[PDB]
4 protein chains.
Amino acid sequence: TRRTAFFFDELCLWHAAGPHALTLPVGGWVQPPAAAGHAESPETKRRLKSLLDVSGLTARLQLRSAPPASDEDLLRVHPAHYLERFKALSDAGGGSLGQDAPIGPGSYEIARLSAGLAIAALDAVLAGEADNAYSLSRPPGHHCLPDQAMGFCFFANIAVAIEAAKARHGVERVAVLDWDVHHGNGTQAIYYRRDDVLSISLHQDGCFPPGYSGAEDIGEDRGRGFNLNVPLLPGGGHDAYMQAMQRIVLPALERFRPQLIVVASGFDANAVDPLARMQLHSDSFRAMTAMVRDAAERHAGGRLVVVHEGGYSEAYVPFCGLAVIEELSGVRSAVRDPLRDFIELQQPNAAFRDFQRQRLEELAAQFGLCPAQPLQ
Amino acid sequence: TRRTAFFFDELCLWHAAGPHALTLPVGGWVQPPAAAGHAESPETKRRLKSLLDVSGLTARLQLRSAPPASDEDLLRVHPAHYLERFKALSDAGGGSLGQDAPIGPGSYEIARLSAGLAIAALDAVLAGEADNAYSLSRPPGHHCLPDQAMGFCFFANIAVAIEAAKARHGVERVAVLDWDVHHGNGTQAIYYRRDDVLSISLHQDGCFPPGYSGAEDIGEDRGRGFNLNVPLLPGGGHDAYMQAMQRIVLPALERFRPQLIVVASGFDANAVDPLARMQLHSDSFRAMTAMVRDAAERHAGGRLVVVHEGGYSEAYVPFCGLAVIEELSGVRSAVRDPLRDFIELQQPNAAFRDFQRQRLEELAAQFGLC
Amino acid sequence: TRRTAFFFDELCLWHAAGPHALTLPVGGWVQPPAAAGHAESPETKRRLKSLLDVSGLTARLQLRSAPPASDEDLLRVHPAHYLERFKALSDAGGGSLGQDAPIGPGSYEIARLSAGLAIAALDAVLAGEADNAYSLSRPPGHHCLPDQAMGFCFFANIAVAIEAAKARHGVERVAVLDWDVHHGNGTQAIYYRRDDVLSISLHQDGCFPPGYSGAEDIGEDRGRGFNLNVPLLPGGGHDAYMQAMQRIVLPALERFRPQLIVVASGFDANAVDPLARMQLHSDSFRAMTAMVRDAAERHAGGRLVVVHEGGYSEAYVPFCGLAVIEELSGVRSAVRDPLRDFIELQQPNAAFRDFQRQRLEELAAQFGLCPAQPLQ
Amino acid sequence: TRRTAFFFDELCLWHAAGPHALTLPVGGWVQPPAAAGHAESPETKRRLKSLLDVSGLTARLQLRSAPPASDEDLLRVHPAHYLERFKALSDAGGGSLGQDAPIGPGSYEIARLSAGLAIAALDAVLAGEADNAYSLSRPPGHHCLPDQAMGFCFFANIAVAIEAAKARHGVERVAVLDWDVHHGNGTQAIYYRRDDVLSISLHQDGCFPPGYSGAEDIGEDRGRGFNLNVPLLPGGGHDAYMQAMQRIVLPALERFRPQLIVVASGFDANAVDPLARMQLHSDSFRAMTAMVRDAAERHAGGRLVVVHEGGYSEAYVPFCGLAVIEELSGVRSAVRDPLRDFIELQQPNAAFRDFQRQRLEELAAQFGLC
Ligand SMILES: O=C(CCCCCCC(O)(O)C(F)(F)F)Nc1ccccc1
Ligand SMILES: O=C(CCCCCCC(O)(O)C(F)(F)F)Nc1ccccc1
Ligand SMILES: O=C(CCCCCCC(O)(O)C(F)(F)F)Nc1ccccc1
Ligand SMILES: O=C(CCCCCCC(O)(O)C(F)(F)F)Nc1ccccc1
Ligand SMILES: [K+]
Ligand SMILES: [K+]
Ligand SMILES: [K+]
Ligand SMILES: [K+]
Ligand SMILES: [K+]
Ligand SMILES: [K+]
Ligand SMILES: [K+]
Ligand SMILES: [K+]
Ligand SMILES: [Zn+2]
Ligand SMILES: [Zn+2]
Ligand SMILES: [Zn+2]
Ligand SMILES: [Zn+2]
């Protein structure tokens, strides 16, 4: 069976912003919550860890921590003045580092650790210490720009990890598949003119950043054709994502021949997430993980890293994350998803499924993707 | 300007079930929440009340409470043994009254008060004490069957209120528009063979009850044509609802000529709700309220009652409920919805809007409302 | 029966600091709480309001709000630069205004409203609009110094209200009885050399400010003898407070002849409070209120204002506040205190009670207080 | 340095009662909390575990779990019908198992695991697998009687562990020092006529059970002199506990010559606990642990087990528990207690300290320990 490293540090669960109601800063007409604060709360990630423990999964993984990201690692993406400004605000008790990017006291150090876990997870897999890895990187990364925090992200975790991996191991082709329900704009921007990183984002059309679809943004010059956005219709579920995987993602990976696959794995496409309108269940995440693991085994010697991004349902994210880790490790626990059958009944009807399928067929043709089968 | 009665009692906010993570009972693989609890929490409804107070709107409403529903009122819909079972479980510290219907200690008395508020709101509007009314009825009602609690509902609040109103005032034609995002199966069942109550449900296709669409279920015998289900595609927002209102709801109300309109107003079609996948903002609820108020003014002498049902976003339901009450009262507060512009950017694209519009055109033709 | 004004505004319940675990700022070794934030949370005060509503008490009171305190009112106590600094920090999302004085976004406006309620409550009682009043003033006031926020207090609410009342009504003798369990250092400092305000603090010896007892601090020069501190031994309950009232407070009021009595009413001497070690129950607060109401009826034409200060037990403060309001209004609700009998059993034993009684006898003699009986 | 086993299972943190405001059942005049819940919450114990992890201390301990307590182990203390009643109530979604003993869904299995951890911790220390041990046993045990749950305790964890240890290893003299701030009435009752177990309770005079002091209850017949209660005055802190340890506890342990010391370690004597009125800081718990470890080294070959009982300050219990584990292990982390200096300033004054000291001198003389 497979050796799966689980990169985790309890301190990542200690990052916390000032009072928010969901994503709204408290103040003006927004009353402070009586309990549940900012949507990016420790509790989703903590409940995943707890379920991994009680299920017996954690005992079957290689549990690892890592040193925090060095200034050197961070400076490959971010300027010194960004680091200074972030640290100053963190030392002064927190506040607003960007639009939709609130920080708390000591968040700077915790963000460095989150980035460090992602760096170390790529390193372990490239070094052959594990077949694959899951990094519980909080705070998340995939919206962060080099000089602009956004969407709850303060460092560009995956980009920092990739640039570190290139410096240490000399990997030439990395694919980043971002199935967080929101657009991976940070990864897209950083690698937009680069052909050494294929960035693919599956996202709800127009969700975040708001109004962005992006199908026509395929990269430029050297990077032309090495960025793919799949703007799925709000309301879609299992079939929409499976069709996207089969018609766009897998053909794109086949042409690119990645030596390493990184997944920006948010769980906010789940059917009860407040921050998007998609209808995935735990078995959808399982199936996506199975597909990308297979692609990694065919092109990249099994080298796959999954980095935790979003997911805002305290109740349901634990089941979705568990499914991914079971699939990475090849270990099936006794956990049974209590919402699975219910979510199956809520799925788009045949007319809606056909409508989305036709759009994905059109998009695959627009990308110039050939419907080949998996081989090698 | 209009006189809007606001039926509220603080005790309705004291109803609470045992530990749940969202809708999942704690136990087995479901870890107890560190804070949260059950999705049907007091906090959504409390935060609406708080925002009404801080906005100053409460000062422009006619604030009212009401006695709890009498056994007589409850027994028009529910059997004595249902009342007994419910009370016994409530006295024993709570537990499971139905499928997805958990109760807490004393929930029985609080459910009677919730029903009482709905009864009193209809009565006030029919008596001419107010032009219209909003009832903050928690726990909710629109899924409850005569002998079966479901979907967090323990009495059929709107049905109890209607049967009480018919007994006291003799109203002949009532329309119930249910814009809670889930199917109003309780109201549908009770009035399914009746032509004195037109029941219309806008809901996300297949959301709750799970897998139910219902477009072909138009009522039977005497009630044939007096039930309309509009199963909207998941992911739809403002335009989907505006098209449903213009092509189906308003024409249906025009044909029926209601003497009273009741709205089963859940806010769970809002764009950040965990329990559905729709994309409404506060101005969508404002516009729906404006449309139904206009229909009430045309047919029912302005007689409109809005009864609070679902809505599970603590942050956003208050803004949506506020918009409804502003529209009922004709008073605009200083409150500005902080998510409005953001939600407008997230709406379905033109292709998706066209797809849904065509389905609504087809459905309107099915219903004979071209 | 009596006419009791209840000064309340829902917006006072919207003040909220950044993440704290009890009184500890989150950061370093202090993990963010999963639910319950700073000890000075809205929930204690909100649960009091809720219980007043469901009990039917609120319907028997004169429910009033008030305009926020003007700059003019605030400037009688606080400097312009303090107001500027406070507002700037409030507009920038909150943070630390002093030691143990954290603020949130918009806290400046809410603090002005809290001060406004206290101003208006004194005004109503002096104007004859009500016999007495209760002001649910959050955030609290009694630790705040003219140029230093402290102990969760940002304006000196009672002092601001008194200076406003002197300017508007020309009241000559005001007594402030502070039964919040912590020392009323703000009120003490402001009035320390003044004989127009008698400040009395009952407090747990050394609790907050930490290590302060203060029995020998009786005021200076013109104010000598017009400040009295009663440092009660930690662990004391009903008898300790009754003895303090009878041997010190009532004799001190009798000599002073107040024209108005203000109570700085914290409920944090209750038997389950985390922020002190005293053993009061709801009937202790009832009895203290009865004693001070009687003193107000004898000297001040019934003019009594109770201003809410501390109290950190979400479960129990509502019962204690309810008892005070019942006693002010002369209306007894159906509410029965579920902890009353239990707390009675926990009281100090006879030896401990005798030990504290003897100290209070000694302190009364040290203050030069004659054991006279109530008259007039 | 010392080998310290840390017995923990994540599932112990999943036990949860129905809605309570602190210790008050929700219902009647007690409003449901918006967040909080019952005082015996997972969060205190979870935050201790989290701080042990972030401090790096967990990496220097021998991390262990254990099987749940078998029926055989439980039945040495509790009757079969007690087990049956408890399980039935647990399977039915929870409720009230005793006076101040509420349970939740599945609490039965979780209580068995809590007891199992205590059993295994004693076993490991007696087997020489570790020099000493800390068991994070939730739910707690020290109030539980053989046939009566009380004070949030459902099995008599320490007693079950001791009777199991006597059956397996044949230990003849065990001392149980209970520094939870409340009276260890369960342990006291079970061992009241026994001289093979010395039970000592330090507690706030009259706290819980309410009104109980107990200085004169020294055991009976064969057990006369093998139970000692030290009812400390409410408001006491560091000096009161240090004087109790030096004048009563250590002399009592010297006379008894324990072959094993078990500590019922609640942290609810801490200075910010809602459920008592005492003024300890983390260094008080450190010092108590140092003193009892030294006694264990002198008489019991170092064999010391600390079993977690109470402690209701989410913010402060983690620092107190950390100090105990540092002292057991001989490892000092980088953690600095942020309340330590503040709590030192709040301590009883000299007159009050002298008053309590004199009472302890008198009590030591009563016990014949001058
Ligand atoms: O902007 C937002 C939503 C932010 C959503 C970020 C998603 C983050 C993420 O899950 O992908 C991940 F990065 F965490 F992974 N709300 C508003 C807008 C305007 C005003 C208030 C609130
Ligand atoms: O119970 C649900 C969904 C219940 C949704 C009820 C909606 C109620 C309502 O808003 O319309 C109103 F009535 F409140 F208004 N899911 C589960 C639970 C357990 C297991 C699987 C799925
Ligand atoms: O200083 C404190 C406790 C503050 C207590 C203020 C009491 C406020 C009050 O109730 O009287 C009233 F004003 F609210 F009414 N804790 C520490 C110390 C150091 C480090 C962290 C925490
Ligand atoms: O129940 C209580 C106090 C219970 C205290 C139990 C302490 C348990 C413990 O810490 O020692 C340990 F066992 F957990 F360790 N009060 C009420 C409740 C209802 C009505 C009145 C008073
Ligand atoms: K994405
Ligand atoms: K690229
Ligand atoms: K509906
Ligand atoms: K009908
Ligand atoms: K005081
Ligand atoms: K003075
Ligand atoms: K004890
Ligand atoms: K004994
Ligand atoms: Zn996301
Ligand atoms: Zn609903
Ligand atoms: Zn205080
Ligand atoms: Zn205890």
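Numbering of chain B is taken from Swiss-Prot, so the residues present carry the numbers 2-371, in order.
Just so it is clear, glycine is given a Cβ too, placed from its N, Cα and C backbone atoms.
Recorded in Swiss-Prot as a mutagenesis result, B:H143 to A carries the remark: Loss of enzymatic activity against both acetylated and trifluoroacetylated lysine substrates. A simple way to gauge crowding: the CB of B:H143 (mutagenesis position) has 29 other CB atoms within 10 angstroms, across all the protein chains here. B:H143 (mutagenesis position) falls outside any helix or strand according to DSSP and counts as coil.
Sequence-distant neighbours of B:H144 (mutagenesis position) (same chain, six or more apart, CB under 8 Å from its CB) are B:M151, B:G152, B:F153, B:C154, B:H183, B:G185, B:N186, B:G187, B:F209, B:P210, listed in sequence order. Quoted from Swiss-Prot for the published mutagenesis B:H144 to A: Loss of enzymatic activity against both acetylated and trifluoroacetylated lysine substrates.
Annotation comment: Swiss-Prot describes B:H144 as active site, proton donor/acceptor.
Remark: B:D181 (Zn(2+) binding site) has B:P141, B:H143, B:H204, B:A265, B:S266, B:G267, B:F268, B:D269, B:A270, B:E310, B:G311 as non-local neighbours, by Cβ distance under 8 Å and separation of at least 6 in sequence. Per Swiss-Prot, the feature Zn(2+) binding site maps to B:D181, B:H183, B:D269.
Quoted from Swiss-Prot, the note on mutagenesis experiment B:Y313 to H is: Loss of enzymatic activity against acetylated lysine substrate but only 15% decrease in activity against trifluoroacetylated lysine substrate. In this view, B:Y313 (mutagenesis position) is surrounded by 27 other Cβ atoms within 10 Å of its Cβ, with every protein chain counted.
According to Swiss-Prot, the mutagenesis experiment B:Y313 to F carries the annotation: Loss of enzymatic activity against acetylated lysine substrate but no effect on activity with trifluoroacetylated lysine substrate.
Apart from B:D181, B:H183, B:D269, the residues listed for Zn(2+), the same chain places the Cβ atoms of B:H143, B:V182, B:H204, B:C208, B:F209, B:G267, B:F268, B:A270, B:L276, B:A277, B:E310, B:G311, B:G312 within 8 Å of the centroid of those Cβ atoms. Within 10 Å of the C-beta of B:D269 (Zn(2+) binding site) we count 27 further C-beta atoms, all protein chains included.
Of all the Cβ atoms in the protein chains shown, 27 others lie within 10 Å of the Cβ of B:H183 (Zn(2+) binding site).
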